[PDB]
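Student: Pasting a structure below so you can have a look.
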Amino acid sequence: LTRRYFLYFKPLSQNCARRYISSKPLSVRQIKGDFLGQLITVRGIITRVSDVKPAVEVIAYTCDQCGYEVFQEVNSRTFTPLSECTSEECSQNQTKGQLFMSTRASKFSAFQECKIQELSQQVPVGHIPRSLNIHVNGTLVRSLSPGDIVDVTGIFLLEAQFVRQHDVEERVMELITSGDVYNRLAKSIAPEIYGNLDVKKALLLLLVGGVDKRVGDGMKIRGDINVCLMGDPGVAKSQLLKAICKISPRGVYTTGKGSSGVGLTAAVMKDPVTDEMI
Amino acid sequence: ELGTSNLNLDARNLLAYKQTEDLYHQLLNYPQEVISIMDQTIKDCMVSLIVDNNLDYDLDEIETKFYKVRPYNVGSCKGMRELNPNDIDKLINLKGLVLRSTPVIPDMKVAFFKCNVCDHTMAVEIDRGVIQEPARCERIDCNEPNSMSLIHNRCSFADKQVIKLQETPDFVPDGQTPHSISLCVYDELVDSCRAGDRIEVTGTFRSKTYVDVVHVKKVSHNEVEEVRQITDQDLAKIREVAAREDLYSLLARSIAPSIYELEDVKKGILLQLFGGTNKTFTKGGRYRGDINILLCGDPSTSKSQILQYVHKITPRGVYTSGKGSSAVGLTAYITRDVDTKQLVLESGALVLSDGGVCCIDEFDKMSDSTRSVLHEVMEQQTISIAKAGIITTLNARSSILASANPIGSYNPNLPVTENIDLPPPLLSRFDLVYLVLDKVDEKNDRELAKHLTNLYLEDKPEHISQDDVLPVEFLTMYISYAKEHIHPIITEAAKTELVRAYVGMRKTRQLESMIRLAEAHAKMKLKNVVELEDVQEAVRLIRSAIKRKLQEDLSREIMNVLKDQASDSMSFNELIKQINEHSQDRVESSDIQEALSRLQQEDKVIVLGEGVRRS
Amino acid sequence: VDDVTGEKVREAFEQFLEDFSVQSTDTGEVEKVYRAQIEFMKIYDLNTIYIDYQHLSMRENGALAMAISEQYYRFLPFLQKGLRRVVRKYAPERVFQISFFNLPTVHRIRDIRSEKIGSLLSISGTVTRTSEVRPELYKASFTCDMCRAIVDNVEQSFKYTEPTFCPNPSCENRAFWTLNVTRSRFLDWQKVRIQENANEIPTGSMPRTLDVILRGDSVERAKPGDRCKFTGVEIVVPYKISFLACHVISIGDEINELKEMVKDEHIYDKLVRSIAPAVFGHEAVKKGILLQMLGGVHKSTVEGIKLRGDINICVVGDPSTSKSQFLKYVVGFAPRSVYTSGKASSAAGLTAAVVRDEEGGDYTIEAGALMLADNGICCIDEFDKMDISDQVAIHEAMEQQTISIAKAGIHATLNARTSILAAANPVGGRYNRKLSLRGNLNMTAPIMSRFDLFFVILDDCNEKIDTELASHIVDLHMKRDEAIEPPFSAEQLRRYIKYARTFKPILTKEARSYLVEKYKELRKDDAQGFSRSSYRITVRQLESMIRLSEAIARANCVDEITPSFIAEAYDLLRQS
Amino acid sequence: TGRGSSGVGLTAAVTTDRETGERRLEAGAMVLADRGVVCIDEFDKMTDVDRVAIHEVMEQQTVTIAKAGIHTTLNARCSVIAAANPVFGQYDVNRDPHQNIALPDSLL
C-alpha cells in the first residue's frame, strides 16, 4: 500500500552463463505447457498492442461513521463491491452504515496487453506462426511500439519484467574463393526453372536491398528496389516468388482477392477475451 | 450586490503569500475536500463582514445560499502525456481547442418513491453514485410489506455535458500526435464553452480517464505566453538579417535546400505561408489575405516533396488525396461512437485544418461532386451544409495547395486551358497557377544530376552549413513574428501601376489575388507601408508562372464531309482517310482519334458508335 | 404536498373559469370570453380550447399564474378535471386539450437550462424537418394471463406501461398481461424539428436544433420552412431534453427620420446608388435589385385565383465581373434571403428531400432554400449548370404559387412566394452580340419565361471608366475606407423598405391610357426589327412593366401612380 | 454436391462446445480421404472460398489453417473429379471455347 517503487527483474546473459541455461531464447512452440512459472525470454515480432489503461490493484473504501478506511485486494479481471462494512468498529455494533469508494487512495497500474507472434524462420515446415499473450504493468508500458522484433523476459502465468530489442568466416571465404561470385550466386538460387539469369539477377540485387540514405536535415529517401514481373502464362511465376520468400527471411506470401482489403491495412475488430476494441 | 455567487481565485497569490505556502501545497493533491470546506469558510467570513456593518435584510437569502471557488492560476503541464497514475484527483490545466459539444444530459440528484397501493412519497438523494431503493412501506397507514415504485418525472435533475477537446501544449515530445480528451462540464457552466475557440481549461483529473472542470478561460500584467517566445538578441538578429537585399531570394533558397531553384514556385509558397492581411468590418464584412495555389506540368519532379514539406511546416493541415476523400470526408459528419454508444458529430477535411494550409494531390482525378465545396472555399472561405440534421455555415479559412496533371501524359501545340482538362471559370477564380513543366535540355539537367549526386559524394552532409542558408528554427520564428506583428496597409500611391497591370491581362479575381500578393510582398522585409516596386515583381511573378492547326483542319474537314454528305455524318474512316490523305503534316489516326475526342468532348462536334465516325 | 394543493388550484382554476362571463357590449368593461367559447364549441365538440396567459395573470395579483407556471405538469390533471367539471355542469368519446399562449417573454433555444424542467416555455425559431402523423396509443385493453379479463388501461403519455394487479381476485400475479387494440384509444402525434434563428446565433457558434413533440389538434398547422413560436412544457426523453408544444402560430426618432425621408425629391437617386455601394457602375442592375425587394398586388382578381405579383431578376454576362458582389450583398443585408450555389443542389434538395430514421425506419422531410424566406429574395448563383429536374421544379413553382410534395403515401401542398435572383453565364462565357438571348443562354423557353428583367453586362477596354474602376478597387483595399460609403446608411433603409412594403398603392386611369399607347409603342419596334431587338414581346413583358409600376409607386411612396414614373420603367425595359 | 456445405467448405469448419466451453474443429470432407478420390458435380455453382481452397491444395497437395487459438498444416494428396455445366445452357463448336466455361484461367 505504501509502495513508492515498482520491482522488476532481468536475467543473466549467455556471456555470464559460460563464465560460471536460465535464460534461453524460447519459441512459443517450445513452451511445452510445463514451463508455466519459469522466467522465459521469448523472441518475436509484435503485431497487436493495446492502449495504456489504469487497472486497480487495491480498492479503498471510506466511511464517515467510523473513519477507518478499509482496503481490499483484487486479483482477477472482475470483482464485486463490498457494500457490507468489515471494519473493526462496526463488528461490535448494531449500526452497519454505508461505505464509499475512493479513486485517489486506490492504487492503480498502467496495464497493457500485447500479442507476441512466432518468428518466421523459427517456425517448422508447414506450420503457421501462432501467437501468445503478454500482460505488462508499470513503467514498461511504453517500451513496446508495434512493428518490431523484441526479446521479452518475464514469468509465465505473461507478466513481463524486462524487454530489449535489436566457422562462419570459412563459410563466407569458401563461397568467395571459387571465382565469379555474382554469376554463381545468381545461378545458385532457384535452379528448378529454366534460364532467365537477368530477371533473377535483378531479384538477387532486390533481396540484397541497397543503401538507405539520410540527409540529416529531416528528409529520408528510399534505399530499396521494387520489381515487376509482367508476363504471359506458360512460364513459371509462383515458383520464383516462393523461392525468394523461402530463401529470404520474413517473406510473406499474399494474394489479390479475399481478405486482402483488410490484409493490407489495419482492421478494427472487437476482442472477446479482454472485451475491447483492438 | 449583483448576485454573482462565483468567485475567481488566483492560486499564485496564495503561493507568494508568507502565511499560505502550506495551503497551496495542500490543495494540489486534495481539491475535493478543500473546495467543500472553502464553501463553508467563505460563507463564514462573509457573514463576519455582514455583522461588522449596518445593513438591511440581506441575511434572509445568504443563510441558504451557496458560494464556490474556481482556482485557475496554476502552472502548465505536458497535456495528458505527463498525467501519470500518481496525478489522479489533482488539479490540471489544458490549453487547446474544443471540437464537439454534445447535448445536455440530466443527472438525477434526487428521486421519488411511491407505494402504488397506498400513496406515500419518499425522496432519496445521491451519494457517490448509488441510490438506495427502499423495499417496503414504513408509515402507519401503510404498514403492510409491499413493493415501492420509482417516479422520476417529479425529481430534480442537474445539467451535464461531455465536450471533445483537441489538446496542444507549449512543448510537445518527438513522435507525439495530438490528442482528443473527453472533458465534462456541469451546471452553471453549460453552453459557455463550444467549438471554435482557443480555450485554457482547468479542473480535476479523474479515472478511461477524464477531467472534471473547475474553471474555463474563454479570454486571454502577466507572462502568459501567446506566441512562440523570442528574445531581444534573436529580434536583433531578425532585424539585422531583414535589412539585406538578397533576403527575397535567400528565404526562397533556405525553404528547401535539398531540391532545385524554383524561384516562382518557392517564392509563392513562401509568401503563401507568410499569409498577408486579414481585415474585417464591425458587423457584416470580412476579407482574408490568402492565395489558393495550383501546380501543373511535367511529372516526376519535386511536387510531392513540397506537398509533404509544407505538411511538416504548418501546425494544421491534412493530406487529402484523389478519389479517397469524398464530400462526407471533406467537411463534417455524424458518427455512432461505440465508446458511449451515442451519435456524436465530428469535423473532417476542412474544419480540422481551420488555419494554416491544406494539401491536395491529383486534382484532375478528383470527382465533380466534391468540386462544389472547393468552389465555395476558393474565395468565399465558407462551408454551407444543408442536410439531414444540420444547416450550418462555418469557417474555411485555410488555403489550398493542389498539385494537378494534364490530359494524356505536356503538349505545347494545344492551349493551356484545354490541356489540363478543367473549367476555365473556377480556374479564373484560382489565385495562382504554376507551370512546373520541365522542357528537358542541356546545361540544366546536368546540374540537376550533379546536385543530386553531390550529397552522394560524401556519406554524411555535415558540410551543409557553409552557404547562404537560414536554419529552420530561425525561419519559423521570423515567420511567426512577421505574421503576428505586421498589419500592412495598401496605400493609394501604388494605384497607377496596378491599373496597367490589370489591363495587360484584360487586353476581378486576378486583382483580388494580386492585392493579396502585393500585401504579402509588404508582409516580408518588415514593412508597414506598401511600396511601388513591390507590385512590379508580383506581376512578374504571375506573368512567369503561366509564361490549333490540328483541330482547325479537323473541323474544316468535318465541315467539308458534312457539306459533301448533304450534312450527313462524317465517317471515322473517311475522316482518317482524307486526314492522312495529305502527306504534309502527318496526322496520325491516333492523333486524329485524340483531337477528335477533344472537339467532341469540347462539344464542338458529335461522334457516336465504337466502330463508326460521325461528323 | 401537492395532493391537497391540487384540489385548491383546481378550485381556483374553476373559479377563474366560472366567475368570468361576457359583458363586452359597447366596448365597456372587460371580462373573459370562455363560457361563450365553450358554448360555441358545443356544436363541433373538438375541445381544443385557447386560454390566454395574459388574461390569467391578473388573478391573485399574478401569484396564481406564478404557482401554476412552475408546477404545470404536476397541476395539469387537476386543471383538466376542473375544466371537465365545468363543462359537465354547463353542458351535457371525450378528449380534452388545454392550450396556453401569448407569454410576455420569448426564450431562445440557447437559454434552456434544467431549472425549467416541467415548467411552461415559449420557444421561437425555424422548422427544419417535419414527420408523418402517427396514431398515439392513449388507452389500451389489456388481457390477463389466466383470467382472460379485459382491463381498460390509461397511458400517461410517457412510455409503454403495464398494470400491476389483476382486478378480479381469481389471480394475483404480476406476469405479462397481453395488449389488445379493439378496445383501445388512438389519435394524431407528430415530431418536428425546431432550430435556432439566423439573427440570434452567437459568433462562431453552431445553430443547435432540437426535436419538439406535438399532440391534439395543434398538428397539421405548422408549415415546413417558416418561423414558428411554440408554447409548451419541457419534458425529458430517455437522457435528452425535448419539448411538448400545445400552441402553434405562423409568426414572421424613427418616424422623424422616415417623415424627413419621404418629403424630399432626390431619394430615389441616392437609393439606386445606395443599394450596392461596393459596385462601380451598373445603375440598371441596381435599379432592378432595388425594385426586386418589394413587389405589388398578387390578389388582383374577381375570379378567385392569386397571380404572380413578384419580380424575377436574372443577371448575365462575361465572367470576372462584379455581378456576384450583389449576390454577396443581398444575403448579407436582407433578412429574408437564402443563397445557394446552384451546383450543390437538386430538385428535392432545393425544396424538401426525405431522410430516414432508424427507430422505425420512418421518413422525415428536410426543407431547403426553396419555400423559405417568403416574400423575400432567393438567390441562385450559376443557374445554367443545374439539372433538368430542379429547373422544371422551379418552373412548377413559378407556374403556380403553391408547391406539392407527394411522397410515402402522403400528399402535401403549401403556399410559396419568392423572388428569384438568377445569376447565369453563357455556354462559352464570352457574350457575343452576333445572335439572340435564347441560343446564348442555353435553356428552354418555359423556364426562360416568367422572368421580369434580364441584365446583360458586356466589358471592353474603355480607359476613362476603367482607370476609375481600378482606382476604386485599389482604394477599397484598405481598412474600412470612406470611398465605399453611401449617402445614408442601411439603418433607415430597412424601416423605409418595411414602410414602403405596407403601403399598397392603386393605379390610375391616365396611367392606363398612357400604358396602352406605351405598349403599342414598344410593340411597334418589333415591326421592321432585327436591330437592337433581340426577343419577343407579348403579355408577359406587359405584366412585368405593370408590376414595376407599383414597385416604383411604393418606392416613391405615392398612392396614385402617374405615368411619368412608369416612363422610367418603360426606359428601363427599353435599356434591356 | 459442391453447394450445401455447412462449414466454410469441404475441408473444415469451426464449432463451439459448452462441454469444454471452447472452440473445436470439424472436418467436413477432403481431410477424410487422404489417398482416394473425391467427386464434385456442378462446379460452376461452387463459390470462391472453396475455389481459393482448391487453388491452394491442387499442386500443393495439402492445406493450412491458422485460427483463433491454433496454427497448423495438414497433408491430403487426393484426386479431384469435377463436372461442370455452361452458363449459357448449351454449347456448339462455332462458339468460342474459352468464355463458355464460366471459370478463370488459373482453374484451367
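Here chain B follows Swiss-Prot for its numbers: 235-441, 458-470, 492-680, 682-779, 795-834, 859-926, in order, are the residues you see.
If you check the header, you will see the structure was determined by electron microscopy, 8.1 Å.
A Cβ is built for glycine as well, from the same backbone N, Cα and C atoms used for every other residue.
Pasting the feature list from Swiss-Prot:
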type    : residues                                                                       : note
BINDING : B:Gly568, B:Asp569, B:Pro570, B:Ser571, B:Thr572, B:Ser573, B:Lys574, B:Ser575 : ATP binding site
MUTAGEN : B:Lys574 to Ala                                                                : Loss of MCM2-7 complex helicase activity
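Are these features on the surface or tucked inside, and what are their neighbours?
Tutor: The Cβ of B:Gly568 (ATP binding site) lies under 8 Å from the Cβ of B:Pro677, B:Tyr682, B:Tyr706, B:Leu707, B:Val708, B:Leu709, B:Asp710, each of which sits 6+ residues away along the same chain. B:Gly568 (ATP binding site) falls outside any helix or strand according to DSSP and counts as coil.
Within the same chain, residues at least 6 positions away in sequence whose Cβ sits under 8 Å from that of B:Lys574 (mutagenesis position) are B:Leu566, B:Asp632, B:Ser674, B:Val708. In the three-state DSSP assignment, the secondary structure recorded for B:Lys574 (mutagenesis position) is helix.
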Student: Please identify which of B:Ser571, B:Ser573, B:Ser575 has the densest Cβ environment, defined as other Cβ atoms within 10 Å, among these binding-site residues.
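Tutor: Result for the most crowded candidate: B:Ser573.
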Student: Specify the count of other C-beta atoms within 10 Å of the C-beta of B:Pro570 (ATP binding site).
Tutor: 13
Student: Within the same chain, and leaving aside B:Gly568, B:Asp569, B:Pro570, B:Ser571, B:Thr572, B:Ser573, B:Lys574, B:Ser575, name every residue whose CB is within 8 angstroms of the centroid of the CB atoms belonging to the recorded ATP site, in sequence order.
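Tutor: So the extra residues in range turn out to be B:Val708, B:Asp710.
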Student: How many neighbouring Cβ atoms, not counting its own, are there within 10 Å of the Cβ of B:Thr572 (ATP binding site)?
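Tutor: Here the count is 18.
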Student: With every protein chain in view, how many other Cβ atoms are within 10 Å of the Cβ of B:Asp569 (ATP binding site)?
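Tutor: For B:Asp569 (ATP binding site), the 10 Å Cβ neighbour count is 16.
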